[PDB]
4 protein chains.
Amino acid sequence: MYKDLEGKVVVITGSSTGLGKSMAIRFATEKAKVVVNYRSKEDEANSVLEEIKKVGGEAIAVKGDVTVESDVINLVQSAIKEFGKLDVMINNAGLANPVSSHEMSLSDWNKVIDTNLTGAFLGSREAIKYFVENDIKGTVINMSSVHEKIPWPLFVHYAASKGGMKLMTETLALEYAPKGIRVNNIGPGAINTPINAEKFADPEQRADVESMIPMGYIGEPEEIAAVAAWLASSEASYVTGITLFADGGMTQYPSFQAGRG
Amino acid sequence: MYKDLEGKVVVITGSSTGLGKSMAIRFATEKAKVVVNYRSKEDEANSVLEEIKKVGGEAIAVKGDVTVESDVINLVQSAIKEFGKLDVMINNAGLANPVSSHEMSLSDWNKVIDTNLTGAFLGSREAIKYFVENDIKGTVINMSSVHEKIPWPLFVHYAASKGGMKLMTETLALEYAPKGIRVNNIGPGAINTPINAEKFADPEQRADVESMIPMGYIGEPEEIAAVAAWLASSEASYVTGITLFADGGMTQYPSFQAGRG
Amino acid sequence: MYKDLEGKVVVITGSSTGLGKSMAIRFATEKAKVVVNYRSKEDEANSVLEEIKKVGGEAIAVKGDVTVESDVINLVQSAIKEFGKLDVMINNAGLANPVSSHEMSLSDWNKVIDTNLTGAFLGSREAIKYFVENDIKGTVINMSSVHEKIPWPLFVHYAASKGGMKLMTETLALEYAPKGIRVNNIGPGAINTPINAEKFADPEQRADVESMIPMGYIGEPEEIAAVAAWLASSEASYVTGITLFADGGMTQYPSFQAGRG
Amino acid sequence: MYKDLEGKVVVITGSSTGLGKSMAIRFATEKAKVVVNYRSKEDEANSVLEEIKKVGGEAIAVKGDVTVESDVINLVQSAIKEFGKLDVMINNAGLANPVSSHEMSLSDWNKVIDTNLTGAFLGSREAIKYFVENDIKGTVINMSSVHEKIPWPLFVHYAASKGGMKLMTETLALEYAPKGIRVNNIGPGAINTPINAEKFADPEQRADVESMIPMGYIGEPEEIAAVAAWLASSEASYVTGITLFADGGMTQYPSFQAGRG
Ligand SMILES: NC(=O)c1ccc[n+]([C@@H]2O[C@H](COP(=O)([O-])OP(=O)(O)OC[C@H]3O[C@@H](n4cnc5c(N)ncnc54)[C@H](O)[C@@H]3O)[C@@H](O)[C@H]2O)c1
Ligand SMILES: NC(=O)c1ccc[n+]([C@@H]2O[C@H](COP(=O)([O-])OP(=O)(O)OC[C@H]3O[C@@H](n4cnc5c(N)ncnc54)[C@H](O)[C@@H]3O)[C@@H](O)[C@H]2O)c1
Ligand SMILES: NC(=O)c1ccc[n+]([C@@H]2O[C@H](COP(=O)([O-])OP(=O)(O)OC[C@H]3O[C@@H](n4cnc5c(N)ncnc54)[C@H](O)[C@@H]3O)[C@@H](O)[C@H]2O)c1
Ligand SMILES: NC(=O)c1ccc[n+]([C@@H]2O[C@H](COP(=O)([O-])OP(=O)(O)OC[C@H]3O[C@@H](n4cnc5c(N)ncnc54)[C@H](O)[C@@H]3O)[C@@H](O)[C@H]2O)c1
């Protein structure tokens, strides 16, 4: 769909499953060269790779833990070494577990901050460092959430990490705009990914989540991948520093429908 | 580029010049049926029509002042009568004149509020009324500005009209999300349109505006039309109630570059 | 409580009832000279005046419709003529009626925009015009609502008027900051005023509103008057251009409690 | 000034200098019992203590590094042990150093995140844990910055830490509102503290910072301490989850004065 994406090299962290996987497939379909990333063992990665071959795409899988500085540095270098360059960096890896705020251990807090925020910082730093030293007008896309705006009891660490990601992205966008480097956030609402297959499997929970979505339905991963592909393209040439929410209207205060209150 | 736009009927207010004109041309290129609108000078509208014929597009021009209720109602009806339906409504007409706030007459304030805000409300009302009565999952795009967020001394009426447009759009998006109707705002930064040809003609003013744009250049109308086309397409199916800023980074506080302060 | 308020002249539009009345009483208690405003007949105004005498305060009541330019001009002049000066201008008058957006008449829309937004603009203009011509570091306080942020189906005109008031206030604050004039908004959540005595009288509606308030209770008018008095004082000397929400947590997305979704 | 503060126990991190010191003094003047905190240099803490004795206040100083969990836990316990209770927790400690984002080491990033964000989280956690277990309607005030909103090139770690603090505070405010616990942020603009005595000493830098402040002057610490005292009092009983900016208008985009652009 986007002619300018043909031949671009795209790196996506945590792309062996969920949204990361869908984006990897979408970019392959746009004929871009993709670098898939997995954490423990090359296995879930192979499923994505076969999906990419199925569409005639070209890609490789690189192991790396985004909380380990050398792994992130190596990930970026692997792209340049294998395909000769880097055009788009997508920081997507993330995690979260519920815990009452006053009972949350420092350990749980750090794990989420390190993965969701610091991991994205490291990825952004390495990509931009490369763009600057080689005068490339590349782009960085950071995966955020409606929760960089909507507070989230039981997930104070996750909300904080995304609120922080917002200011990080806006700062990087301003700092490097003069060099043509664009930095944007994507803010997904409730999406139908494997990690949510169980909660949404239960009809009482599913209906509960749907009641918080004005459009009335849980989004599909492809609806997010479409956003990432557009933001990466030249069609979005004058867009930088924003957070594009794709949430079915979730950030518009669902509890106020019907002029209630 | 967007296959789903073929055959869609798009109405654009104030489209005989500037951004409105560029969007009319872009939608014609996507093979959508376009309804151009002119307030007074018909000759200008015909020029746009020739541009559309040049690309093989189909379109008509309808006279109408967005501050006259019957004109707006007639505009929407003209689309349905000529093409049999309506799919996308774009409220783009607008105006502004500088005046110190404490010296602004009620007359100047009303003229801007009526055109920029009320005009958009009337257009949104008529389009949505049609969508609801005929069960159509249409979409409304309202042309805003970085000034629905950035204050604007000397243009207090314009800033107010856009701040109001923001809440109007978010309200409509929430109110009609259950019916599949999407409502979004586009927020252009400094764009190179005829209305700005003189201010930007002067090298000292041009350089002044550019210093407020992190990316360093004044955007082209086509860069905005690209945003409108994407928002109207099914690729943005899960997006509603947002304001998509296309401003080269203007809303990121340009005066804070280089960690100044 | 605030020594600097003694002797200050405070004008409050729509202050014969509700929040306006509570603020008039609070300022009288701070020993400021107050100018009460009523629309139709001096009658409800007398109730407020007696309340002010009861606390040893000094005040007068002036008739005026905020949608009539000459009435607003006269209101400001009446303060200067009676007390010799003007220190604080509070635009509080407002109204709203529910109607489905696609069915709202232009008439209803205009009535709300004229009263809620234009009325506040006229009041701000006259006060600031006076402050500038006489080199007074006065202050303007505009009464907004959580709805300058939270969308409101059935009340699209009200939401728009407040979203507009937000940008108007921020613009005026920036435009006149160099002259020491402060302009701020107060954003009340659900407050217990006479105008809401019936809706809140019904136990099923009351409980419904309370479920949208994290703190669990509908606020009292005095809790808002406390905010206005602080903002007017020198304790808030470095505060300008903001919206101070006093809503029991309403703007924090109440539907997301208990990590729901 | 605030009668309800008499006898309240207030803990302030990093209060041996700057804003923390001014707040400690202001609260002592309101006759509250204060717990000063110093990281290393004890001599500095004693200076603050003398200032408090000078006003007839009661206070103690406790050593503690906010990046050490046991130190924060001990700090809260020291207050309860010495004064028998805790009413207000103020997380104020912080730091920052300029570095180009693509050249920032993981070490510098972590130091700022740990101190500015995690430190505040630990402090908030311990205070709230106490409030909940003893059914106390206490309050937490987190010291933020205009930079939880304004991007900051060269200080990407600081901006991220404050953007994160914003969502942390809003989440905690929503999560604990049912129990009467209030959580708010204060967002200072450019303030005249010792840490800034040199940059502001140089007339060319001072004038540079002042050009970014609409009101035209760098604020004094007392103007911030006034905000903290009000937020802690019962006058702000219906206020929670907000960020109160005290910045002379800095967040209103100073580069847009005079309708420029
Ligand atoms: N799914 C949703 O509804 C939703 C809503 C908002 C935001 N998001 C965000 O989108 C991203 C994708 O979420 P998702 O639904 O696909 O979840 P997911 O768990 O399926 O995907 C996250 C991936 O991150 C990987 N990962 C985790 N920690 C890692 C580490 N240290 N190093 C390397 N890889 C690591 C995981 O193995 C996993 O494949 C996340 O950042 C999430 O916060 C998702
Ligand atoms: N050009 C920019 O840099 C910029 C930046 C932000 C926002 N915008 C917004 O984008 C829109 C397009 O601006 P533009 O640069 O093309 O300006 P423009 O003046 O060239 O286009 C506005 C059009 O509105 C028409 N119009 C005005 N009042 C009308 C009325 N009552 N009835 C019908 N038509 C009417 C005018 O004839 C004109 O063709 C406006 O709404 C403007 O507020 C523009
Ligand atoms: N009460 C709440 O819960 C709440 C919540 C958010 C915002 N507000 C805002 O606070 C303000 C006070 O509301 P309130 O509850 O006291 O309502 P209210 O109706 O009791 O007070 C509004 C006053 O405005 C006066 N008024 C209306 N139109 C006028 C006109 N044209 N000229 C002069 N006076 C006019 C009315 O006579 C009335 O006394 C309003 O601006 C409202 O939008 C109130
Ligand atoms: N001064 C300003 O203009 C300004 C503007 C915005 C925000 N702020 C914020 O206000 C707060 C006060 O700033 P300030 O100007 O007084 O700066 P400051 O450096 O004078 O005060 C910060 C204090 O934190 C202490 N501290 C640092 N790390 C610590 C640790 N690990 N454990 C314990 N104490 C530690 C320092 O010793 C110092 O006394 C900071 O959080 C800052 O981010 C200040």
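Note that the numbers count up from 1, one per residue, in the order the chain is shown.
Placed from the backbone N, Cα and C atoms, the Cβ positions cover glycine too.
The Cβ of C:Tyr158 (active site, proton acceptor) lies under 8 Å from the Cβ of C:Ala96, C:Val112, C:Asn116, C:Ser145, C:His147, C:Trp152, each of which sits 6+ residues away along the same chain. Residues annotated as active site, proton acceptor in Swiss-Prot: C:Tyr158.
Within 10 Å of the Cβ of C:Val35 (NADP(+) binding site) there are 25 other Cβ atoms, across all protein chains. Marked as NADP(+) binding site by Swiss-Prot: C:11-35.
Annotated substrate binding site per Swiss-Prot: C:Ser145, in sequence order. Other Cβ atoms within 10 Å of the Cβ of C:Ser145 (substrate binding site) number 28 in total over all chains.
Annotation for C:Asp108 (mutagenesis position): spatial neighbours C:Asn97, C:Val99, C:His157, criterion Cβ-Cβ under 8 Å with sequence separation of six or more. As a published mutagenesis entry, C:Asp108 to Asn appears in Swiss-Prot alongside the note: Heat stable.
Looking at Swiss-Prot, the entry for mutagenesis of C:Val112 to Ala says: Heat stable. Other Cβ atoms within 10 Å of the Cβ of C:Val112 (mutagenesis position), summed over all protein chains shown, number 22.
Per Swiss-Prot, mutagenesis C:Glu133 to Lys is noted as: Heat stable. Cβ-based neighbour count (10 Å, all protein chains) for C:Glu133 (mutagenesis position) stands at 9.
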Secondary structure of C:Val35 (NADP(+) binding site) (DSSP, helix/strand/coil): strand
Of C:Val11, C:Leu19, C:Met23 (the binding-site residues), the residue whose Cβ has the fewest other Cβ atoms within 10 Å: C:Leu19
Under 8 Å by Cβ from C:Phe27 (NADP(+) binding site), counting only residues of that chain that are 6 or more apart: C:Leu5, C:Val10, C:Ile12, C:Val34, C:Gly57, C:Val88, C:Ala228, C:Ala229, C:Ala232
Separation of alpha carbons, C:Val11 (NADP(+) binding site) and C:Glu133 (mutagenesis position) (Å): 18
DSSP three-state assignment for C:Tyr158 (active site, proton acceptor): helix
Where the C-beta lies under 6 angstroms from ligand 3, the matching recorded positions among C:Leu19, C:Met23, C:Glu133, C:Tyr158: C:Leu19
For C:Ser15 (NADP(+) binding site), the number of other Cβ atoms found within 10 Å of its own Cβ: 29
